[PDB]
Each structure stands twice: as C-alpha cells, then as structure tokens.
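Structure first, commentary second.
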Amino acid sequence: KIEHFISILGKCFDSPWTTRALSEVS
Amino acid sequence: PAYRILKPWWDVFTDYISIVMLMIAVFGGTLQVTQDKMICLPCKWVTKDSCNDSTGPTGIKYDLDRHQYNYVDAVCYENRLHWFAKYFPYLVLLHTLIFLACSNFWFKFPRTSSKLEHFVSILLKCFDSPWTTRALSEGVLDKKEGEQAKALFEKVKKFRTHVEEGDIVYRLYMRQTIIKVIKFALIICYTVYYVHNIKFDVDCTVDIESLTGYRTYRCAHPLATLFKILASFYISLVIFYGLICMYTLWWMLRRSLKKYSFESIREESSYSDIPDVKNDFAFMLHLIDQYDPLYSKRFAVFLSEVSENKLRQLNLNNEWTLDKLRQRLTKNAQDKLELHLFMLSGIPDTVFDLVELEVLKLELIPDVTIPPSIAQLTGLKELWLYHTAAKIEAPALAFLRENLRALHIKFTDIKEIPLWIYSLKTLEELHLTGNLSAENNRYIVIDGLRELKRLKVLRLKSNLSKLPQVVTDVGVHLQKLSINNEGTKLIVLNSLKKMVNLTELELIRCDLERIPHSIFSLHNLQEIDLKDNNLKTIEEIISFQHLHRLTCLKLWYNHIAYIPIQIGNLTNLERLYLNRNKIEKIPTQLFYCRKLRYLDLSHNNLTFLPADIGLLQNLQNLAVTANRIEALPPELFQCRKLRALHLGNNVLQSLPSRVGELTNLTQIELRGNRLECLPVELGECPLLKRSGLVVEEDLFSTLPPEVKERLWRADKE
Amino acid sequence: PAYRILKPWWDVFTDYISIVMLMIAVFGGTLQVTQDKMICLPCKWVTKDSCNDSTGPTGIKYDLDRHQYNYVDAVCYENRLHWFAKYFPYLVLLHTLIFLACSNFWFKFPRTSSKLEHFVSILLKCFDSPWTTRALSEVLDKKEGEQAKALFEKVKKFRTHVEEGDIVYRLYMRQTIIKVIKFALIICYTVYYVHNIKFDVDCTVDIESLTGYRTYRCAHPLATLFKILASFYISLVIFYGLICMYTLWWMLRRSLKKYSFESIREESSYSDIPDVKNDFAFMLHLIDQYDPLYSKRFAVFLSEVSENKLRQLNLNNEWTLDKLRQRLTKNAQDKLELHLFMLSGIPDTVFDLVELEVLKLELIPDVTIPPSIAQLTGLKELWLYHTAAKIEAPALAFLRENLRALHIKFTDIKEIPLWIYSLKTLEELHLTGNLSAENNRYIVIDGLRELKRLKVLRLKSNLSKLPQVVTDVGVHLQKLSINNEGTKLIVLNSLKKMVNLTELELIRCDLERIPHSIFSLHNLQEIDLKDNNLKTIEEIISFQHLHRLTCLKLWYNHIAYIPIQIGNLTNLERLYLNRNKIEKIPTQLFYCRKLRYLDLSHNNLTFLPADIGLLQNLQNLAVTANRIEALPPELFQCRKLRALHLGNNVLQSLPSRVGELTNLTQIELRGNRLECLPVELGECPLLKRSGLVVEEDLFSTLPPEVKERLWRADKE
Ligand SMILES: CCCCCCCC/C=C/CCCCCCCC(=O)OC[C@H](COP(=O)(O)OCCN)OC(=O)CCCCCCC/C=C/CCCCCCCC
C-alpha cells in the first residue's frame, strides 16, 4: 500500500491536468 | 552527490575543517584510551600537605610494589587530573558532531530536503537541456527533446508556485548559521579558559595512606604537551570555522536573500519578461550564484513567458504533421480545398507548407503572426479570420496583397480587426461580421476601406443602427451588400443612389417593416433578398417594373399576408421565395409570370392551388411544404418541368396519377401527408429514386412489388 | 575522474611525492605514538651537574624502583629531548596536508571548480565530435550535424563566459607561490633542526627529591630511525621544491593569459581562429602541456570559417540531388524551375545539377554564390526574391555570358542587388517594389544604363507618377508592362519618346481617360488597359491615327457601351472586353470580321446581334453570363469557331447547325438552361467527353450509342 500510494501520488504530481484543474479552480 | 552546487565555498571550507577536526578528535581519543596515564612518585618528606623538597648519590627507596604504584596512578589520575585533560578528545568529537549536524540539518529535514532536491534536480536538468542553448543562441527539434522541454517548463512553473510561498529554507539556513556561530563563541571561550590546565606536573593529595603509606604524590602526565598542542590546533581550527561562520552571517544579513532581481540576465538576453523571483526560490538561486552564475543564467530562460510562447509555436509546428493535415483537408460549398484551424496555441508551419490548400479557416487563434512561408500557399485565396488577432510579416503582407482575394473577419472587439486589411489590394470579398458601431469607432475604424479598391462583396452582420457613409463612398464598385443587423432598423435615407453597381442586395434580419426606396432608385439589381425584415405589406412592388433586371425576389421569412396583383407586372422574376410567410391566397395575377422557376411557398397559409399553375411551364421546384392544400389540381401536372415537388407536411388526400406524365421529377416529398396510398403511376418517372422518393414505409409498400422493384432498383442502379 | 587532463607532469609528480610524504608521516606518527620512549639511566658519579664518566665486574646498584625509572624517562623526555625529535612526524603530516590542500584548492574552490568542469565537458565533447574528423580531414547524419551545431554554439557561449576573467590562472599562480614559499620554510627549519635528533642525550631535570640523582644519560632508540626518516623527507621536499620551482618558471617564462593559435592557424586552412586570452588561454596551455591534440582539434570550434563549412555541409546533406529532382518543376514558360524557399544557405548540389534553367531564390538570406554556379548550363533565369546576392568575379563573368532574365523582389533599397549593372548581356528583367520614396523619387533605378542587350522590362511598383528615369531607360525596350495596383499613372504625354514599344500593358492604372501619348506609337500591336475602371471610351476616335494596334484590352472595366467609330479598326484581331457593362453591342462594330480572339463574358448582352453573321475569321466568342437566349443564324454564319464560352447563361436552346461544327474544341455550359443536347451533336465524333464541358444530367440525354461513342473517343 505504501508503494501504491507513493506511485499514484508521484505520477499525479507530474500530471499536467493537476495544474489544469488548479488553474480552473484558481 | 548532486548537492555540491548548493554548497558554497564557506560550506566546503567548514566541511573540510570539520573533517580535519574529527581526525584530531579520533587521534586524541585513541591516544587517551591507549597511552594516557600519570606516572606518580610519592614525596618522602611532606610539610603542611606539601612536598618538603629538602658520599655518592643513591636512589630513594619508597618500598612500594608495582601494583601500589599502579593504584596510586589510577587514583591520582581520576581525582586530581583536570577534567579538560581527561575529556578533551570526547568534547572535541561532540563539538564536531554537532557542527556537522548543523551543517547537514537542512539536507536531512524533510520539509527543506524536498525543496532542495526539487531545486537541484530541475536546475541541473535545465542546465543540461538543449533548448536552453537554443534559446540563448537567439529550425527543427526532436519529438523526445520537445516533450522534455515542455515537461521541464511545466515542472519549473509548478516548482516556482510550490517554493515561493514560504521561506522555510532561508529560515533554516539562518538558524543553522546563528547556532554554529554561538557554539563557536562558547567553544572558543571555554577552551581558551581551560586550555592552561593541561599540565605535565600534577601534585595529587588523595588520602590513600592506609593502602600505600604516602599521602602526597608528584605525578607526571606524559600526554600533556601533546594534548596541549592538539588543543591549540583545535582552537585555531575553531577560530577559522567561526570566522567563516561570521562571514556567512554577514553575507546573509547584508543583502536580502529573499529577493532576487534578474536584471543581469534579463537585460543581457532579449527576454525582458523574467520576473524578480522572491523568497526561498531567491535564496537558493543566490546560493547557486555563490556556486556559479551560469546555472542561474541558464535557469532564468525557463521563467519567461516569451520563451514558452516560442516553444509552443515550435512544438505546434512539430506535432501538426503534413499527412495529418492532408487527411484534415476538406471542401467547402464553393468546391475549394479547406482547412479549419480551431483552438490552437498558434498556427503550424506545416499548414503553411501545404500547396493544394485554397481556404484556410483561422478560428479562435490567440495572437499569432503570419509567417512568410505563405509563399508556398499559392492556391490560398480565402483567409477566414474568426476571433483571431493576427500580426503580419512584411513579405507575407506583400504576398497577401498580391494573392489574397477573400477575407472574412469576425470579432468581438473593434480592436480585434487587423489594421493591415486595408493594405490588401486584391481583396474583393469582405465579411465584417460583428459590431462596427461603437462610440467614436462607428465606421471610423473601417474608414480605411477607402483604400480597398476591388471590394465587391461586403457582408455586414454588425447591428448597424444606420448604414455607414463609408459604404456610400465605396459602393460605386460594390456589387453585393449583405447587411444583418439581427434586429436593428436601417435608416437608409435613399443613400444607395451613389451605389449603382450592385447586382445583389441581401437585407436579412433588419426589421425594416417596409421596403425602402433605395432599392427602387437602383437599377442594376438582379437578386433582391429581404429576409426577416418583418414586411407586413409589400404593396410597393408595382414600382419594381422599373428594376428591369431582377430575377430573384426573396421575400421570405417576413410577415407577408397577401400578394398584390402588381407582381404580375414583374415578368422577369425567376425565383420567388415567399416561404415562411402568412400568405393565405395566391392571386392569379402572380400566376401570369411565365419565367418563374422556383416557386417556394412553403410554411404558409395557402389552402388551395390555382389551376393556372399549368401555365407556368418553366417551374421546376414547387415547394408548398406544410400548407393547407387538400387536393392537387390536374393542371399542376400540366407543367412537365417539375423537378422537385415538395408536397410534404401538407393535407394532400390523394396524389393524382398524372404525375406519371412528369419526367424531370427527381425528388418528391410525400411523408407527413394525408396520403391514403401511393399510385402506381408514380413509378413512371425515370429519374425518381428512393433517395428522391422520400415517403413513409407503409406508403412505399402500397406500390406493386414489380413497381417497388423498379424503384428499389433505381435506389440500387 | 576526468580532471587528469588538467594535471601536467609536475602536478602528477607532486601528487606522488605528497602521497609518499604522507606515507612516511603516518609511519613516523605510528612509531612516535607506539614505541617512542627514552631509556634514562642515572649517572652515579657527577661533577658540576655533568656526567663524570668514571674479581669480575658487578652491576651498578642504582637502588631505583621501576616506577622511578619511568618517572625519570617521562621527565627527561618532556624536558630535555628536543621538540623536533618528538614532533617531527606531526610536522611532516601537517606540511603534507597543507601541500595537498594547496594542490587541490584548485579543484575544490567552487568558483574555479565550475569553470574547470565546464572546460572539461566542452573539451571532451569537442574531442568526441565526429565533425572534428571532417574538420581535420580538410558525410554526416542529421543527428551528427545537429549535435555539431549545438556544440559549436556551446563552445561560443563557453568562450564568452570564461574569457571575461581570469580566476583559474590567479588561483594556480597563488597555489604555486604558496607551495614554493612553504618548501623554502620547510627546508630551512628542517635542515636547521635535523641535527638535534641524537641517540644520546644528557638530561638534567632536578628531580633529586623524587629520585636521588641529578643528571641522567638517556638513549632515544627511535632517533636514528627518525634520522633516516628526516633526511629522506628533506630530499623529498627538495624534489617537491625544484619541481614546483619549475612550475613557477612555467608561469613566468611567458604570459599564459595569451594563447596563440599561430601554429594551428598556419598548419590548418582556418586562419580566422582568434588569439584567445585569460582563463581560456591558461587552461588551453595546461591541455597543451598534457596533449596538444586536444587543443589542436578544439581550435576548429573557435573559427567562423568552420562554422560556415558545417552549415554548407549540413544543407548539402539535407538537399541531395535526388530531392532536387523531386522539387524540380516547370514554370509558365515551360522552363525547368527549382523553388528554393526559406533556406539558411544556398546548396551546392543545386548548382551541381546542369539541367536547371530557372534558379529560384525566394526569401533566402545570407546568399553568397560560389563559382559552382558556372556549373549551370541552362541558366538564363534568376528569380531572386528578397535575396541579397553576393557573387564573385569569375561567377559574375559567367553570368555576363549565360544569364538572360532576372526578376527582383525587394523591399526598397534593402533587397536590391548591386552586381546587375555590370551585366551587359542579359535580355529580360523584372522589377517589383515601391520606388517613390520621400527624397528618393525614382533615384534607386538610375544605374540601369549599361544594359544594352536588355529587351524585356516589366514593372509592378505602384508608381504614383511616371518615372523620368524609366522614359530615359526605355530606348532599347520591346515589351513593357506597368502595374500600379490602384494608383494614378501620370503619363502627361511623355510616352511620345517611347517609339520602340510594341506591347504596352497598363494593368489597374485606374486611368478613366486614355492618355494622348498612346496615339503616337506605330509599333504597338497589343494595348492593355485591364481594370482601368473605364466607363465611357470617348478616346478611341483619336485611336484612328494608329495603324498597328492588333488587339485592344479594355476588360474588367465598366464600359456601358462601345461607340460606333471603333468599327473602323480593321487591324484589330483580338477583343478582350469581358466583365464589362456593355448592354447591346452594335452590328456596325462587327464590320471588322477578322476578330480571331474575342472575350465578351460576364456582360449584359440580351441577344447576339446581326453582324456576327458578318464575322468569318474568328476562333472563339465568350458569351458567358449575359442574357442571350439562343444560338442564332448570326453565330451560325461563322465557320471557324473552336471554343464556345457560353456558360451560366439563360441560353434556351442549341439549334441544329451547331451540330455541323465538327471542329469544336470546347463548349462551356456551367449552369446554362438547355432543354437537351440535340442529336446533331451526335453528328460530330470529333468532340469527345473530355473535349467538351457538358453537365452530367445534360450529357446523359444523348443516345446510348452516341454516349458509348463519346466514351470510346475519350479512350480513342
Ligand atoms: C573518541 C573515539 C576514539 C576511538 C578509539 C578507537 C579504539 C580504542 C581502543 C584501542 C584498541 C586496542 C589498542 C590498545 C593498545 C594498548 C597498549 C598499551 O597501552 O600499552 C602500554 C604501552 C605504553 O606505550 P609507550 O611505549 O609508553 O608509549 C608512549 C608514547 N611515547 O604501549 C604499548 O606497549 C604499545 C601501544 C599500542 C599502540 C596501539 C594504538 C596505536 C595507534 C596508532 C596511531 C595512528 C597514528 C596516525 C598518524 C599520526 C600522526 C602522523
């Protein structure tokens, strides 16, 4: 579970759509 | 590893000084475990708890065993040797360990370590990136390298947002510096104070007379001079460490490391848009400047929106390949090759590499510049500008001046229209859709269409309250004036008299509520459209015999409830589009005009069709769709040129068999009627097919299966 | 790792000597820590605190305990043994550490470590670059050329970065100076104090109250060993001195802040390599000391001649001869064209191909044509657009015997070539670009007087006024076309001198009046006034004086009616009057029956008039887009018509005699109102389906035998 969490969180951290949704929010 | 860039010369100096100090600590420690002792000799004569110090010489006989001597050594070493001499190497080791922990606390503390590793990684990988050299040199770029460049730009932006919020790294470095300097002060104070207590000769008085026989002994500490020079060397090293620490503190406090000005890099390069980075980001960039200004110089190119704009344009040139543009090519209503560019960052250069393209469609393109590579676009004739603020290169401006012939401009703001459209000379078709009427910009912006000379089609969907004086100046050569106000009445004021060369006039959705006299003053018109002008009465058409050339009177989408008989004077009409009106009866005088070819009276209030329709032999497409016509007269089939009988949505009870005499019929619409059954003679039309014969399936089933086979074969063959 | 290039022989020697000195330092330190002791025996007979040195023998009974002996040893080792004999290995260790710190402060100081690492990376990248081999040879892949250009730019940026200041040279000089003075002090004090390491020591410490004896004689067992560890060490320092001294001489015999590439720029062809200076010069001198080949093959990245060679080689690999034949096209003159657009440089393979006839150079900057343009055989056209052409004297002389036609596209004076005036053997020339600038009214075209064989000059330069220089130049002119694109042309009767003109084109001159100078030239066969916005042609009465005009061109105008007098021009053979405002064309106008070509499309003709029957020596009539309903006997008295431009009309029918017109190249029917094609059109198998343009629904009404014959003749 720790490896799955860190893999998901790291791949989310380099996801462009995270920045896209942050721009949409703010 | 890669943290060396974040360690300036002071940090390296303290790192090496701490290493040498730890070597001193280890050496002193192993000597203290190994050969630290005190050779003690008793004083034979004592006087008030002190040694008296009062024929050949002979040695003094103490009568002590070797083990009594060892006991005396251990007791006096424990009791009367100063604590500094005993615990100097361990104190030095503790001090050096604390110094190393202070120098390496920010590397291990997760809150600062995450920021530090992010900074080091993205800064190093920006430093070895090739697009940094490409931008600082100011082509073609590899796909993988382009993906790396865009990912690095996004990572730099997200890290800049992530780091600038707080100043945890600056505060931690500050606190480490004050802790190190105050510990240096304490170390130097106590070590200098207690360094003189390391003595070779120690007088001990330990009260072990019951076990040995003597009370006071004079011991020699052998590792006292060696420990003294080791302590002096340690004091000198701590002095150097402390001086470096106060230099670091002065460097931190003299300037403001929380504020970086990029004025050196931004003025050197063409990028004047690099922001003044602040806070923690500014702090580690100052640290990198203490290492090497080149890293900051090559990193600053990733903080400017000009650089990312150029990168986006180059990447868009790269991704939009030629073959995908070939499969993107389409055709318009004018049978010209077409390419719709919708919602792109810029315009691809591979679009401009095309040669077969005729109409390029620029829709929602924010602030792009037209490259001169338009010299390749020789077949380009129609530039379609939708909400696109376009800047123009001079050779491309000349090329469009000598090639481009049709420009459509839609804009939301009157500043969005390019100012180089007036310099165009080969332009004939202009479509200015969007409000030209604004305060002090009401037709003053388009006052430069006087520079336009060959303009013949001027579409204006622009909510014009009154028609411009500039089109009164231009309309000597204008041949079509399509004005859409979407609900604003024109005060024409008979100003079209100077506009004599019009062949078509399309006043659509103008809410005129009456036909003005400017159309009547003109003479060259052949296609008159008055769509959605709310024309309640059209009684003026008696004067339309003055217009000897009119051939298409598109009086549709209006409030026309009747037709005056003077339309019989209009023998020159070929297409009379009266559909979607309120006309309830056709006068027979309208049926005098033998030249009518497209009699579209659909969506109206007609209840009957006069028989005189048989006189209209040139009629081809009679569309009476959605009317109240119950029975078609046989004389309707007298006209043998009916090509498309749109009888749909009517109340036709039965279609007579005389339709079998018609030959030009290609598509007849009967679905939605009261038609009981389809007669057999409907199959007698040769050119009619299933696509042409649109009808309900059960109505199709009424035809004979041999006639149905003929029609199904016309669908097949 | 990769720093071994920056360590010359002296640095390696000093590093090895420092390692050996550290070895003997730790050896002496281990000895001094572990078995350094002093065996002190009391002198039983003494004289004034000095050792007097005065039946089997018996041992001297000193009556001393073992611990009294240990105390005597400790006191006379601390008090009387010399400090050098006790702390020699620690001094050697400290000196060796100082020497190592001085040697490695070059690599450990960040300010110079960054520059050293950058220089190492750049030098190794240039060392492993394949293009250097080609640079030392006198084909490369796309990746090879791209990385060569990128590393060229990196070398230029590094040269800008490092040459500005000398921090590496200053630190190296300071390190050498410090090492030299440290060697001097070390040799001085070690030689002075090496004579105190003695085996025998007379100690007198005054511990008589604790031992009973005043003076003792002590043996220091390690002393002799320390002697062979001291003098040896001295010898090492001497070497470490002399080598360092040599290094100092190497930093003073010449200015290391001025590297000269004279040997390389003399041996190699590149003579443009600059004399680099400062830190760049110092590290290049160090690399020369290591290996001259690194500097030799790095010197080719400091010259712009090698940069130009790489650029031309890269563009040569881009555009091979096969891709040139791929890009080969043909123009309107049926000549071989090669559209070269947006290239950083001109190729050489494009001049290798002798087939080329029209060398096209559109918007190609930094153009410098080598004499390999002499390789071109059919070169008679040079379509240079927005091109600044530089041509050497042999290639210019080659142009002086083969070049014939030359088109220039320019933005005022910026893109106008200067070598065109010396060209005296060309025959055609074109110009395009605004010339009527402020204070420069037609002053830039004053150098076209040496051109004597020029015959064709065409201009499109939006002239507000007629240039007097043009009138002076045009003496030897045959064809001249003037395009003003919506600007007034003030001829002002100045064309009377232009007697040699045989074709005068005035496209979009917006004249609205025919200038009176046209009526003076008896050589003009073609008069072109297209898009002049002519409404009333009342100047054709004055055209009666001319007897040379064979074709008037008043098309794309608004001529409401053509007057009667124009029917007096028998020499007219081609009437281009299409897209005009002509309502009824008079029959008297068709008294001239030798109207071979005719353009009357897009007009307002309501019927084809009578004296078309008079016409006999024609080949086409353009009746597209007017109000004519039928092919009358008037068009049917013509027996030489070949193309009918009758499309998008209200033409009701084709009567029978058009089915006798077997020599019918084309018909145009793009929207005409024909009932059906008559069976008389089946009388002519000469007209094929590709030959005529007929609507698909109109074409299918022909009989199946006729349609099969039409498709057959399309195949046949
Ligand atoms: C605070 C952290 C410190 C870390 C400590 C590391 C481990 C310490 C434990 C040591 C493990 C085993 C070693 C014990 C050996 C004890 C033998 C002993 O005490 O015997 C007494 C007797 C007394 O010696 P004297 O000849 O009087 O010497 C007086 C000097 N003029 O000693 C002996 O007989 C032999 C001593 C054995 C020495 C062992 C240690 C030597 C260490 C080598 C030092 C390395 C020097 C490095 C460079 C020096 C500078 C150039």
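Numbers in chain C come straight from Swiss-Prot, and the residues shown are 15-68, 92-175, 231-808, in order.
Cβ from N, Cα, C; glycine included.
C:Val40 (mutagenesis position) falls within a helical segment according to DSSP. Here the residue is the original one, while Swiss-Prot reports the published mutagenesis C:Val40 to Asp with the comment Abolishes activity in hypotonic solution.
Quoting Swiss-Prot on the mutagenesis of C:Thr44 to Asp: Abolishes activity in hypotonic solution. For C:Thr44 (mutagenesis position), applying a Cβ distance below 8 Å and a minimum sequence separation of six or more within one chain yields no residues.
C:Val47 to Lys or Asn appears in Swiss-Prot as a published mutagenesis result, with the remark: Impairs activity in hypotonic solution. According to DSSP, C:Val47 (mutagenesis position) sits within a helical segment. Neighbour density for C:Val47 (mutagenesis position): within 10 A of its CB lie 16 other CB atoms from the protein chains shown.
Among the mutagenesis results in Swiss-Prot, C:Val47 to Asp has the note: Abolishes activity in hypotonic solution. The residue drawn here is the original one.
Listed in sequence order, the same-chain residues six or more apart from C:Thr48 (mutagenesis position) with CB atoms under 8 A from its CB number zero; the list is none. The annotation that Swiss-Prot gives for the mutagenesis experiment C:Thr48 to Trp, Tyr, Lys or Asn reads: Impairs activity in hypotonic solution.
Record note (Swiss-Prot) on the mutagenesis of C:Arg103 to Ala: No effect on anion channel activity. Impairs channel selectivity, so that the channel is also permeable to Na(+) ions. DSSP gives C:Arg103 (mutagenesis position) a helix state. For C:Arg103 (mutagenesis position), the Cβ neighbour count at a 10 Å cut-off comes to 9, with all displayed protein chains included.
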Pairwise CA distance, C:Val47 (mutagenesis position) versus C:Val40 (mutagenesis position), rounded so that it is a whole Å: 10
Rounded distance in angstrom between the Cα atoms of C:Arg103 (mutagenesis position) and C:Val40 (mutagenesis position): 31
Long-range Cβ environment of C:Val40 (mutagenesis position), under 8 Å and at least 6 residues apart: C:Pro126, C:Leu130
Mutagenesis positions, contacting chain B; criterion Cβ under 8 Å; candidates C:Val40, C:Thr44, C:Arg103: C:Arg103
